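The structure under discussion appears below in the form of structure tokens.
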Amino acid sequence: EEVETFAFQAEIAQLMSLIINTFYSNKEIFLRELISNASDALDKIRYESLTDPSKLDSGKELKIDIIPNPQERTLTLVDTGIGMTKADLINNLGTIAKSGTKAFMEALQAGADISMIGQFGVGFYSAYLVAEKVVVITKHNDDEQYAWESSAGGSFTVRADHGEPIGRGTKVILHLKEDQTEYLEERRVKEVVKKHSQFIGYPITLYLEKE
Ligand SMILES: Nc1nc2sc(CNC3CCN(C[C@](O)(Cn4cncn4)c4ccc(F)cc4F)CC3)cc2n(-c2ccc3c(c2)N(c2ccccc2)CCO3)c1=O
Ligand SMILES: [Cl-]
Ligand SMILES: [Cl-]
Ligand SMILES: [Cl-]
Ligand SMILES: [Cl-]
Ligand SMILES: [Cl-]
């Protein structure tokens, strides 16, 4: 459909540049942060479903799938959580991330570690430790399916997605940088998940490569 391009908030662009440009070997933290976000989104639909059960008509299973695709050089995290509205994508989430971003940057200047990004609520952006491009497909009840995409550089796009319906939730598609293909391997993904994400209350299925 028609693609709309937007500038990130100045503070968010700056955090993204920092994540992309800083020498920082502990890149695997991205996966814990994205799992955390997926888990939060599942909590939200589960909670809402307690006062409006019809919110689960778009899909009853609450789960997280992690899917490596070597041929495409993608690692995808799929959740069946609440999903994001257009307003979330374009404005609202970035608006709330502003204050967390500022505090995190301040902590970094005062000697904090990039692994504390989650404690500031802006862990999503750690995706850029490993991805050159992130595509996000998302569907909230009573809104339509959207595709968001950013290769950083200060901007992102949003468009109506006409791909396969996901029913409800979010797919985070990480287009990995060339030297980060370890996150496509079985043992590596399992090792990182076990390490950092032991106590998440929804089933996480780590899919295997077919070839
Ligand atoms: N798989 C996921 N599914 C879901 S569904 C949902 C809506 N539901 C909302 C999410 C917001 N919640 C509030 C809060 O959690 C509060 N808070 C503030 N400070 C610490 N906590 C929050 C967290 C981060 C933030 F920027 C703004 C916030 F208001 C309440 C329910 C959000 C969401 N995301 C997600 C999570 C964090 C993100 C982003 C996405 N982004 C993002 C990512 C791609 C494109 C555009 C934008 C960039 C900011 O960060 C997931 O990744
Ligand atoms: Cl923004
Ligand atoms: Cl609510
Ligand atoms: Cl909206
Ligand atoms: Cl809903
Ligand atoms: Cl498996």
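Swiss-Prot numbering applies to chain A: residues 10-220, in that order.
Per the header of the entry, the method used was X-ray crystallography, 2.0 Å.
Keep in mind that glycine also has a Cβ here, set from the backbone N, Cα and C atoms.
Listed in sequence order, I126, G127, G132, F133, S135, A136 are the same-chain residues at least 6 apart in sequence whose CB falls under 8 Å from the CB of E42 (mutagenesis position). According to Swiss-Prot, the mutagenesis experiment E42 to A carries the annotation: Strong ATP-binding. Strong interaction with HSF1, HIF1A, ERBB2, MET, KEAP1 and RHOBTB2.
Remark: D88 (mutagenesis position) has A47, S48, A50, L51, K72, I73, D74, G178, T179, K180 as non-local neighbours, by Cβ distance under 8 Å and separation of at least 6 in sequence. Among the sequence features in Swiss-Prot, the mutagenesis site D88 to A is noted as follows: Impaired ATP-binding. Strong interaction with HIF1A, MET, KEAP1 and RHOBTB2. Loss of interaction with HSF1 and ERBB2.
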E42 (mutagenesis position) -> DSSP, reduced to three states, gives helix
